[PDB]
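Please read the structure below before turning to the comments.
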Amino acid sequence: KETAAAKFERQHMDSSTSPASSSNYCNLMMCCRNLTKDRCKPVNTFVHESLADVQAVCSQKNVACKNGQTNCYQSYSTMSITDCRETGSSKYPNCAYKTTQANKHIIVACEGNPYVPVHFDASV
Amino acid sequence: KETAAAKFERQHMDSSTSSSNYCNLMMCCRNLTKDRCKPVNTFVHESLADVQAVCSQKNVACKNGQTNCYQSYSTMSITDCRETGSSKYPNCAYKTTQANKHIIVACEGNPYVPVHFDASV
Ligand SMILES: OC[C@H]1O[C@H](O[C@H]2O[C@H](CO)[C@@H](O)[C@H](O)[C@H]2O)[C@H](O)[C@@H](O)[C@@H]1O
C-alpha cells in the first residue's frame, strides 16, 4: 500500500534536472533571443511583468539616463526580473551566463508615438 | 527592419502571465487526474534531500492546528497547478505558475519526512 511519504513524493516532488534548472535560464534565453550571434552580450536583463506594466513605465518617474538624455523613466515599484551576466570562462561563440532572479525597479528609455520602451537602462 | 520597440521586446521581455503544459502532463503522469481532476497541486523542484531537511527547520502550526508542520528556512523553486475554467474530466486542464517561496509541510514518521503539503508563503 503506498506510504504517506511515497504519496507526498508522487504528488509534490519533481526535482529539476541540470538543463531544466533556472541556473540555465540565461544561457538559453541569451541564445534564443539572438543576443550571442555576433559576440556575447556582456549583461542583459529580462522582465517578467506584463508588457502593459512595462510600457506603463514611460509615464512614471522621469530620471536621467546613463548616457545623458532625459527620456528615461524609473518604475514606481519593483518588478520581477532576471539578470544575465557573462561568466569568466565565457568565450564567443560558447557564451555562458550566470542567472540571478530579482525584484527591482527598472529604468528604461522611451521614444516614439506611442511613447514606449526602446532601451533598458538599469535595474535598481 | 525590426522597430526599436520590437528590439526592446526581443531583448528584454519575458512576461510570465499570458512551462505552460507542464501541469497538464505532470498531473496526469502522477495519477492526479485518474477519476476526477484534482483542483490544485504544487510541485517542488529542489532535491529530495533538501525538501526532507525542512522537517528539521522552522516548526510552525499547520492550517488545521497540528503542531507537526515545518516551514523551509529558504525559499524554494515550486510550480503551482490550478484547474482552468475549461477543465472537465477526462480532459483535465491546468494553468502552470512558477514561484520561489518558502514551503510548509507536515512531517511524520520514522525517519521524520514530509507527508502533507500545507502551504507556500
Ligand atoms: O496540494 C497542494 C496545495 O496544498 C495546500 O492546499 C491544500 O491544503 C490546504 C491545507 O490542508 C487546504 O487548506 C487547501 O484547501 C488544499 O488545497 C496549499 O495551501 C496549496 O498552495 C497547494 O497548492
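The numbers used for chain B are those of Swiss-Prot, and the residues that appear cover 27-44, 48-150, in sequence.
Quick reminder: no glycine exception, Cβ is built from N, Cα and C everywhere.
Pulled from Swiss-Prot, these are the features on record:
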ACT_SITE  B:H38  active site, proton acceptor
ACT_SITE  B:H145  active site, proton donor
BINDING   B:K33, B:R36, B:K67, B:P68, B:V69, B:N70, B:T71, B:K92, B:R111  substrate binding site
MUTAGEN   B:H38 to A  Loss of activity
MUTAGEN   B:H145 to A  Loss of activity
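Nearest by CA distance to B:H145 (mutagenesis position), out of the binding-site residues B:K33, B:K67, B:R111, is B:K67.
Cα separation, B:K67 (substrate binding site) to B:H38 (mutagenesis position), rounded: 36 Å. A gap of 3 residues interrupts the model between B:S44 and B:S48, whose Cα atoms are 12 Å apart. You'll find the Cα of B:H38 (mutagenesis position) roughly 28 Å from the Cα of B:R111 (substrate binding site). Within 10 Å of the C-beta of B:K33 (substrate binding site) we count 13 further C-beta atoms, all protein chains included. With the fewest other Cβ atoms inside 10 Å of its Cβ, the least crowded of the recorded positions B:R111, B:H145 in this structure is B:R111.
Proximity to chain A (Cβ-Cβ distance under 8 Å) holds for the following recorded positions out of B:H38, B:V69, B:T71, B:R111: B:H38, B:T71.
Within the set of recorded positions B:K33, B:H38, B:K67, B:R111, B:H145, no residue has a CB atom less than 6 Å from any atom of ligand 1. A count of other CB atoms within 10 A of each Cβ picks out B:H38 as the most crowded of the recorded positions B:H38, B:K67.
Ranked by how many other Cβ atoms sit within 10 Å of their Cβ, the binding-site residues B:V69, B:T71 place B:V69 at the bottom.
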